Each structure stands twice: as C-alpha cells, then as structure tokens.
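Participant: For reference, the structure I am asking about is given below.
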Amino acid sequence: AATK
Amino acid sequence: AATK
Amino acid sequence: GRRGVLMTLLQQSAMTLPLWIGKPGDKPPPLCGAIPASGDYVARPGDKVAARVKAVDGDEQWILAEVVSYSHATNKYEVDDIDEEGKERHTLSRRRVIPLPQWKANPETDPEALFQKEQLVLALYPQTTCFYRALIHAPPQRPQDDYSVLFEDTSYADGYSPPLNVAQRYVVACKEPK
Amino acid sequence: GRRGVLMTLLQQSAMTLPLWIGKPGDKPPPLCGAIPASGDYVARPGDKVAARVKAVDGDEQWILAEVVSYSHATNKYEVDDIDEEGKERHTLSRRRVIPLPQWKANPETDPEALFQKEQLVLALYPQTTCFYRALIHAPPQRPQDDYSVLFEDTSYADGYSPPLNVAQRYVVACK
C-alpha cells in the first residue's frame with residue numbers, strides 16, 4: 001500500500 | 001398514530 | 001387517558017430493550033443499535049417496526065407499528081398502528097418497514113453500533129408515535145442514555161429543533177427523502 | 001512507474017463506480033454511497049474494501065484492498081492489496097473489513113445517501129492507497145463530484161488539513  |  | 005398510558009408503555013419498551021453483550025473480536029449482530037437488518041430479513045409477528053403509511057391523499061408518514069404477518073408471494077407485511085385506535089391495520093411493501101433494534105448498543109463495548117454525530121436518521125418524536133428526519137447531536141455515552149437529536153423543524157428560523165432525547169429503540173436509518 | 005500505475009488504477013476505479021438510478025418509490029440500496037452494508041453481509045470476490053492491516057512491526061493502517069475469498073469455517077476474509085508491491089494476502093476478521101460503496105449516490109435524487117457535513121469518515125488520502133480519519137467538508141453537488149474533506153492532521157495548528165477531494169468510492173463510515 002502507499003501510506004501517508 | 002399520534003402525530004406531532 | 002389512553003395517550004398518556006401508551007407513552008408510558010413506549011418509554012418502558014425502550015428501557016427494557018436488552019443491552020447487547022458480545023465477546024472480544026466480534027461484530028455486533030444485525031439489529032443491535034444502528035447495525036442494519038440482514039439482507040433478506042423478515043420481522044416476526046409482535047416485533048416493533050417503523051412503517052411508512054401512505055394516507056389516502058398521498059401524504060407519507062413513518063409510524064411506530066407492530067408486525068402482524070408477512071407474505072413472500074407479495075413481499076408484503078401486515079402491521080398494526082401501535083396506538084390501536086380505530087382501524088389500526090395496514091398492508092405494505094417490505095421496503096416500507098424498518099425493524100427497530102432488538103438490542104441497545106453499549107457505548108462502552110460497541111460504539112460501532114451507534115449512529116454518530118451529524119448522521120441523518122429517522123427518530124420517534126417525543127410524546128408521539130411518528131418518526132421524522134433528524135440529525136444526531138450526540139450518541140449515548142452510557143448504556144442507559146438516549147440519543148440527543150436535532151429534528152428538522154421549519155418552525156425554527158434555522159430549520160432545527162433544540163436537542164431532544166430519543167431512546168435507542170426509536171432511532172433508525174433515514175429511509176425518508178426531504 | 002509503479003506509482004503512476006497505482007494512481008491511475010485508483011483514479012479509474014473511482015469513476016467507473018455506477019450511479020444509482022432509481023425510479024419514484026425506490027430507496028437507494030445498501031452500499032449506495034453512505035448507506036451501510038446489511039448486518040451480516042459478506043463481501044464478494046473482486047469487491048473493493050478498506051482493510052485494517054497490521055504490518056510486521058504492528059503498525060495499523062486501513063488500506064485499499066480487494067476480496068479474494070471468505071471462509072465460513074473461520075469467518076475470515078482473504079484480501080489482496082490493490083498495490084502490486086503489497087505482496088501479502090492478509091487473513092482478516094470481519095471487523096477489520098469495510099466494504100466500499102458499490103454505487104455513487106446522486107445528490108440531485110438521493111441526497112439522503114450522502115454523508116452529512118461534519119460527519120466523521122474514513123477517506124482515502126490523496127496520492128496514497130490508505131484511509132484516514134476526516135470530517136466531511138462538502139458533499140458532491142453533482143453526480144461526478146468528489147466529497148471535500150478535512151483530514152485530521154496534527155501538522156496543522158487546528159488539527160485539520162485544508163479541504164481535499166475524495167471520490168465517493170473512497171469514503172466510508174468511521175469507525
């Protein structure tokens with residue numbers, strides 16, 4: 001996933 | 001029904 | 001008179017609604033507080049519901065009623081207007097019936113089963129047996145507490161009532177357009 | 001690049017979301033916009049969800065994901081990260097899985113199926129595939145429009161981001  |  | 005006694009009964013019905021007691025790691029069951037009914041659910045005779053009654057002139061009103069029967073041939077219920085005054089029975093489509101919750105959600109254990117602040121709901125107006133559109137002002141913080149709600153009310157310049165208390169048994173999903 | 005590909009895919013899934021088109025008398029169904037799933041709903045293979053995943057180090061994130069299977073034996077989902085670099089198929093309890101909307105609610109016909117201003121939501125943060133707590137700032141005016149939201153963000157003195165645009169596919173109820 002791409003996180004903040 | 002009992003209404004407002 | 002009959003009206004005041006009914007209100008006492010309805011208040012009592014709200015109070016006796018059992019609290020849901022889950023176990024760790026689970027989901028609260030359908031009809032615990034704000035949790036919707038299962039997909040193809042049919043309420044039992046004697047169950048309380050919100051029922052959308054279309055008056056002869058076409059006026060639509062959500063009322064408190066008790067299920068009498070159901071038929072899958074027609075996908076229709078019979079329900080009884082809870083005030084039992086005069087002719088109380090109505091035949092209506094399943095989409096005109098919202099089952100009331102069968103448990104209170106405990107705010108301590110299951111906040112995911114409560115309607116949250118600003119959520120649009122149908123709520124029983126105090127001292128009536130009719131449901132109307134409202135926004136949640138506050139979910140209960142304790143097991144015995146009511147919702148605080150703001151009813152849509154054009155008699156106020158800003159279109160909302162002050163916060164009014166409505167029990168968990170009498171707050172359901174808003175299935176009524178503006 | 002992998003980033004662009006992921007962002008495209010994301011952006012595309014958002015605009016393919018069907019608009020709910022009822023006729024007089026119809027109510028919007030479960031999973032249209034803000035209308036919650038039914039009480040014992042189980043998401044289908046291929047369905048998009050927000051999944052609460054715990055990394056190897058214990059860090060908790062709601063990620064964008066896709067259902068692979070659900071086993072009634074153990075009452076667990078298998079879900080895939082929508083991101084190719086998310087190489088783990090996670091085993092998750094039902095409470096860790098929120099189905100995403102399967103229709104957009106049209107503000108012109110079914111406004112009651114939209115989240116209200118100031119409602120707390122989980123929304124996909126721009127340029128990420130992760131959901132975070134936010135307040136509704138504005139609903140979509142038109143069927144094509146995103147929600148505007150204020151994310152909780154401790155890097156601002158008031159605790160909130162500026163208004164940011166999040167599509168209906170990527171906004172679900174908190175908690």
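Numbers here mean position along the shown chain, with the first residue as 1.
Even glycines carry a Cβ here, placed using N, Cα and C.
Got these off Swiss-Prot a minute ago, pasting:
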MUTAGEN   C:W62 to A (Swiss-Prot position 175)  Does not strongly affect binding to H3K4me
MUTAGEN   C:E66 to A (Swiss-Prot position 179)  Does not strongly affect binding to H3K4me
MUTAGEN   C:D81 to A or R (Swiss-Prot position 194)  Abolishes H3K4me3 binding
MUTAGEN   C:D83 to R (Swiss-Prot position 196)  Abolishes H3K4me3 binding
MUTAGEN   C:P101 to A (Swiss-Prot position 214)  Does not strongly affect binding to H3K4me
MUTAGEN   C:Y125 to F (Swiss-Prot position 238)  Does not affect binding to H3K4me3
MUTAGEN   C:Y125 to A (Swiss-Prot position 238)  Strongly reduced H3K4me3 binding
MUTAGEN   C:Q127 to A (Swiss-Prot position 240)  Slightly reduced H3K4me3 binding
MUTAGEN   C:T129 to A (Swiss-Prot position 242)  Almost abolished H3K4me3 binding
MUTAGEN   C:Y132 to F (Swiss-Prot position 245)  Reduced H3K4me3 binding
MUTAGEN   C:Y132 to A (Swiss-Prot position 245)  Abolishes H3K4me3 binding
MUTAGEN   C:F151 to A (Swiss-Prot position 264)  Strongly reduced binding to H3K4me3
MUTAGEN   C:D153 to N (Swiss-Prot position 266)  Slightly reduced binding to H3K4me3
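Can you walk me through where each of these features ends up in the structure?
Facilitator: The Cβ neighbour count for C:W62 (mutagenesis position), using a 10 Å radius over every protein chain in view, is 25.
C:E66 (mutagenesis position) falls within a strand segment according to DSSP.
Other Cβ atoms within 10 Å of the Cβ of C:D81 (mutagenesis position) number 20 in total over all chains.
Under a cutoff of 8 A between CB atoms, and with a sequence separation of 6+ in the same chain, the neighbours of C:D83 (mutagenesis position) are C:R3, C:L6, C:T129.
In three-state terms derived from DSSP, C:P101 (mutagenesis position) belongs to neither a helical nor a strand segment and is classed as coil.
For C:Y125 (mutagenesis position), applying a Cβ distance below 8 Å and a minimum sequence separation of six or more within one chain yields C:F131, C:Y132, C:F151, C:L164, C:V166. Classification of C:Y125 (mutagenesis position) by DSSP places it in coil, neither helical nor stranded.
For C:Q127 (mutagenesis position), the same-chain residues lying six or more positions away in sequence with a CB closer than 8 A to its CB are C:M7.
Note on C:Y132 (mutagenesis position): other Cβ atoms within 10 Å of its Cβ, all shown chains, come to 21.
Look at C:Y132 (mutagenesis position): DSSP puts it in a strand.
Over all protein chains present, the Cβ of C:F151 (mutagenesis position) has 21 other Cβ atoms lying within 10 Å.
Under DSSP, C:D153 (mutagenesis position) is assigned to coil, being neither helix nor strand in the three-state scheme. Cβ environment of C:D153 (mutagenesis position): C:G159, C:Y160, C:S161 lie under 8 Å away, each six or more residues apart in the same chain.
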Participant: Taking the Cβ of C:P101 (mutagenesis position) as the centre, how many other Cβ atoms fall within a 10 Å radius?
Facilitator: 25
Participant: Enter the number of other CB atoms within 10 angstroms of the CB of C:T129 (mutagenesis position).
Facilitator: 20
Participant: Once near-sequence residues are set aside, which residues in the chain of C:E66 (mutagenesis position), 6 or more away, have Cβ atoms under 8 Å from its Cβ?
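Facilitator: Listed in sequence order: C:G46, C:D47, C:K48, C:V49, C:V79, C:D80, C:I82.
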Participant: So which of these mutagenesis positions, C:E66, C:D81, C:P101, C:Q127, C:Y132, C:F151, get their C-beta under 8 angstroms from chain D?
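Facilitator: Cβ contacts with D: none found.
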